[PDB]
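Notes for the one structure printed next.
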Amino acid sequence: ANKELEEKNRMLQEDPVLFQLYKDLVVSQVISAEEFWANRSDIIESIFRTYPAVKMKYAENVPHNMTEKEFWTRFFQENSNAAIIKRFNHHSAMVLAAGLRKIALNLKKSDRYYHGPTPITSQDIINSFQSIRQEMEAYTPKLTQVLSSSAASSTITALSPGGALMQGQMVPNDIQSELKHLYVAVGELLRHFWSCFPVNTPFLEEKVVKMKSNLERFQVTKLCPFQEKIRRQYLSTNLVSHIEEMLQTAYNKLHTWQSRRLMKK
Amino acid sequence: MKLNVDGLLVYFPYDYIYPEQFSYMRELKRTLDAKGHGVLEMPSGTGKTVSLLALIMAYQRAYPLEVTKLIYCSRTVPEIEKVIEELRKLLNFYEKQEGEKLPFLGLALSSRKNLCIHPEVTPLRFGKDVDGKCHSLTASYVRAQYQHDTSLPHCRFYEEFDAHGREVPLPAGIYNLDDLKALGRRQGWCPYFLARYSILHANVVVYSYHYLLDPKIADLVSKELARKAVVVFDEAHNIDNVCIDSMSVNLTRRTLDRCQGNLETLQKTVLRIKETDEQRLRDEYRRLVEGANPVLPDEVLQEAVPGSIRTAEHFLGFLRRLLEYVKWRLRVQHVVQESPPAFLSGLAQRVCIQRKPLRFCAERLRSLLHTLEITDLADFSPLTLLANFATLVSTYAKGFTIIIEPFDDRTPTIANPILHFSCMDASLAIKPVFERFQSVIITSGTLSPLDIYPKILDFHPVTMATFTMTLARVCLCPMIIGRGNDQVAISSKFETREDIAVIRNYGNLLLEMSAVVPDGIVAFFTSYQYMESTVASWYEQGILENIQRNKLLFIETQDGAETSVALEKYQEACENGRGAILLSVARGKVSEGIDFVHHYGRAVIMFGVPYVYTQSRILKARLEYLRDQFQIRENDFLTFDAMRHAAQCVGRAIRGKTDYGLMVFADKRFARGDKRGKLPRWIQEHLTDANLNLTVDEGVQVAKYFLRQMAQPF
Amino acid sequence: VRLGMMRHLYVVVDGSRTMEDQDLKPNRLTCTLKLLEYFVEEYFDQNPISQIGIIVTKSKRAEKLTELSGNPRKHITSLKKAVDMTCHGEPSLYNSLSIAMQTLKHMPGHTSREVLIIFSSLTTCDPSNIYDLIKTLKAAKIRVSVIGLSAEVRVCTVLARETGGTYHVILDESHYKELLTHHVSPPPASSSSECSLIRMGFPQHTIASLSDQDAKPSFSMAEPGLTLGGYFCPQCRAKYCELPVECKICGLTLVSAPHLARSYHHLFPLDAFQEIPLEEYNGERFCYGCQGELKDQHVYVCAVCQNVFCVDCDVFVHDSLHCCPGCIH
Ligand code: SF4
Ligand SMILES: [Zn+2]
Ligand SMILES: [Zn+2]
Ligand SMILES: [Zn+2]
């Protein structure tokens, strides 16, 4: 059946982001659309489920020279006393049937945590210890020793923006939307490319997808510079180099791992 | 876990016993030491049997000569099956401590219908039909014909059992009904008769009350062999009803019409016999001159001479005359008639039937029936019922009454009148138990006060002990809601039953409670007719719909088939998160039969005091006699029946294992001191005055709080 | 007992009408949402590598309020929005569990899958039987620890114990915090649960090289403006505004060094300190930990450093700091 065609119509305009990027892959005629998707009331219903007699009646009494309003009328329609008990037990039973479809841890080296991932004679301790011991026999020099006008002023100058220890542009906005669209475009298609890359997948069926994905990386990125060229030749300002890293680094990973494949063989 | 009781050292399998258990064993030992019949109450349904059983095992070993055998009876076979498991567990623990087998045998008896291995009776389920087939297979003629080894199906299991079962008795072991059936199959012996033989030497024998009360069957299997036996009843609070029902016999127009047709078949059978077999069968007349069982107890039973009735032609006319008198006396249209001694005089004068010849009619019928080589007794079973009634009236009527109902209740005019012979005192049928057995312990739960039982049953108990369960956590949280949100009397009085507010209040209570009560809840009404009216009133209003939205609701009907299916669905709902509200009648067979455990009937609701229709004459005769004799007020007994019965159905939620469960009484009457006094000790003492008159909404709030405390673990 | 360092827990909340009832001081639904915010904020504050996803089940339908994520702020924002939720309907436990199972079915083996169901309405109307789902959950090694509200419902009782989780009920609002606070800690890994090594990358924060020379402008990765500097990836080479965030491309977890060091206190729980009320030859009137006079007859001591700690110090140490001050020496 044409299941895919119906799915495309539902998402054709309901969600812009999903369809927007898929078309872009075909706007420039990059690759076929087959690989795109291949890789990636209540009251009547309750009676419909609950009472089988109504279900049988509805099929046989399907609207024919009648009205739905008339059908609704037919719903509500000592011996009579027993009917309530039987109906409720039957009704309750039908509801029930309707909902029933047929290690202590141990370690060898705990010191490593104490000196964790963060990376990096004897007489000197004695000599230093004695010297400091006699240092504070004179105390309360606060009057002048703590600070001086020159020392204090020098600190203020340093704290100034020009001074040391105090080091200290949204012009493009319309282009921002295109980059975000491109960022999603890159993010959308790298995801599939990187979906199988981390896993070695030493199998032809799984590896074939890598080869198709690996080749598809060039096809998608073949059209990328053309759009980049137009944007770049506007003012030569606010260069976009980050977007190149994802494609260039994707190439390097592709080339390196592809080269590594030959070595393994 | 050996217990050094004051009387002796008693082995106990489980880890710990509550303080009430210490009182239980010593109290039981006191009666056993005194060798006198007594009555006691213990709340816990589970653990009571083992505690009761544990002392007997220790007592038997300490004083084997004092007590011969243990006769522990249970109300229903499904409940006796779990009892033997407790005994089996205890035996293994006791046997493990000893380290070797001991001369101890335990088994449970039952009807051939429930247990058997013969294929022919397997498809049949009716109890009467099973006996007819088994009797025919085991009939003397078949046994005599079995010797000839002619071409005819002979039940092999009994034939080889007599040659084998008689010679070798089973040394020891515990065999439940399911296990016993397998043993018979492998050994090719009757699971029924083999157990019957074992009663001669069986330390513990357990069976239902109907095997120990009705003289027709109980006497034969309960022979004097048990000169000094510790006979015990379990949950025998409604012992009188079972005991009285055994004596009570009902004769109806439909039954009478069947008897007339059966009698005609009996006449035809005699005619065939006369032309075919006369001399050989006539020898039984000499046996009769020389000199299904009679319902007369030991002393009452008489076998002096057959009397005037000595031949089939003469005896059949005797029944023909008696049947006609009952037929005419039953067809009379008038108010309900009572005539215990006058019926015998009226029958004797009307159709010239002396009582003494009539006393042996039932026994003569069986003897004559045997001579007829009938195919089965099931077809003629109604005739025997009339014969049993025929002899019972002619035997004694001091503590009995013949009640005739030309018009039945619930029908403006019915052409099927029923002749009732309901008894009035249960002491008559239970009397032989007390003399034959040195001591009887009536152990029961939800027991309304003991002092009445000696009045109802003519006996002198050694002790009257009431036990309240003692636990680290207060499992049961009873309450009475006599006032609703409208602060209006909610009593389900007969005159006040028609009140819409009272009906509305019950719906409000159930609706609100269902919101807080987790999966599993049961509601008990006073009668089916009242239950339908309350359901209909809720159905017309939105209360029932809201209850349905809150939880699933199930109602109970008279037919068992609907009840069984609905109950099975109920248990399914509790297992899932849907939950179910099972509306039932307190006096309905469903309530007594079913047991409620953890997450089953969590909040048992007692809608109104359970009372029977006072217009029922049969109850009046029973009620009137208790006022006439034994000095019991008419209202006292009527309240007693409700209080004892109300506690019966609501006490299941605390079965055992300290599974939290609350009980709510939706009636201000229970708050009355008289009702509380008749309330069982364990339920009564926990109940306090502060929560005695909780409002419908106030009761809900505390119920929610109660669940919180019980919800958390220990 | 070895714990599950990385866990994927789902906080299933019932949108049942019973939540409308106000047994507690505020509305029950608001109280759960208010306190659930504390758990969500605290859950990541004590387990960064873990991730959470909330589900709200109302009108017999289970809708994913928020997917699995590592940012408490996003989840907290949904909680604020959910305050004004209609809260009208009946929950479906099967629907909720089925939704979680689908998302959690594909989760890696190393992670410790978990589920926390806040059960309010005792009724549970479901399209199909749940026992079959219960069997699937055990095979899926998903720990479901329901927390009932005002009901010890049987259906959940079997769920927690059979599935390996824990069931609880709210005695009161104060007790409510303790129950969820308990689940903050990584639950111990049972015999059935297994463990495996997990690949991760440490994103070195980078800024403009030298006065905006060879700059790296970019906006974000899930109205973000251009950023002079931001976290990058060893493999994505994508600008991530904040950490820890799973690679939108690699699928490899990115996490800073301090975040991993945050959970080390779980591995080395501090031994409880014996409480002796009397002085017991303790000549130091001032508490060693806080240098404060002991106005109460209470003292705490280690088994190694053998120091003195008042009630306030011992409470603080075993509550937040998760280490003995003096015993570090
Ligand atoms: S004789 Fe034994 S085996 Fe045969 S029908 Fe009777 S009880 Fe069953
Ligand atoms: Zn990455
Ligand atoms: Zn301190
Ligand atoms: Zn220390």
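All chain C residue numbers match Swiss-Prot; in order, they span 53-274, 281-387.
The header says electron microscopy, 6.6 Å.
Placed from the backbone N, Cα and C atoms, the Cβ positions cover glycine too.
Quick look at what Swiss-Prot annotates:
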{"type": "DOMAIN", "residues": "C:60-236", "note": "domain 'VWFA'"}
{"type": "MUTAGEN", "residues": "C:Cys291 to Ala", "note": "Reconstituted TFIIH complex lacks p62 and has no transcriptional activity"}
{"type": "MUTAGEN", "residues": "C:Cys308 to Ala", "note": "Reconstituted TFIIH complex lacks p62 and has no transcriptional activity"}
{"type": "MUTAGEN", "residues": "C:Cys345 to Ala", "note": "No effect on the transcriptional activity of the reconstituted TFIIH complex"}
{"type": "MUTAGEN", "residues": "C:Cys360 to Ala", "note": "No effect on the transcriptional activity of the reconstituted TFIIH complex"}
{"type": "MUTAGEN", "residues": "C:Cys363 to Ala", "note": "No effect on the transcriptional activity of the reconstituted TFIIH complex"}
Against chain A, with Cβ pairs under 8 Å, which of the mutagenesis positions C:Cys291, C:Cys308, C:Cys345, C:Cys360, C:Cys363 show up? Give them in sequence order, please.
C:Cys308
Can you list which of these mutagenesis positions (C:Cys345, C:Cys360, C:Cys363) have a Cβ closer than 6 Å to ligand 2?
none
Between C:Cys308 (mutagenesis position) and C:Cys291 (mutagenesis position), what C-alpha distance do you get in Å?
9
Spatial neighbours of C:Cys345 (mutagenesis position) that are distant in sequence (at least 6 apart) but have CB under 8 A:
C:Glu351, C:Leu352, C:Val366, C:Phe367, C:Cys368, C:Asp370, C:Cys371
Filter the mutagenesis positions C:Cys291, C:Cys308, C:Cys345, C:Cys360, C:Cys363 down to those with CB closer than 6 A to an atom of ligand 4; keep them in sequence order.
C:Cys360, C:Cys363
Around C:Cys363 (mutagenesis position), which residues of its chain at least 6 apart sit with Cβ under 8 Å of its Cβ?
C:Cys382, C:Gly384, C:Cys385, C:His387
As a check: which entries in C:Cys291, C:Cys308, C:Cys345, C:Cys360, C:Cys363, the mutagenesis positions, place their Cβ less than 6 Å from an atom of ligand 3?
C:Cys345
Return only the integer: C-alpha distance in Å from C:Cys291 (mutagenesis position) to C:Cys360 (mutagenesis position).
44
Relative to the Cβ of C:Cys360 (mutagenesis position), which residues of the same chain, six or more apart in sequence, are found under 8 Å away?
C:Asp329, C:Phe331, C:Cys382, C:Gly384, C:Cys385
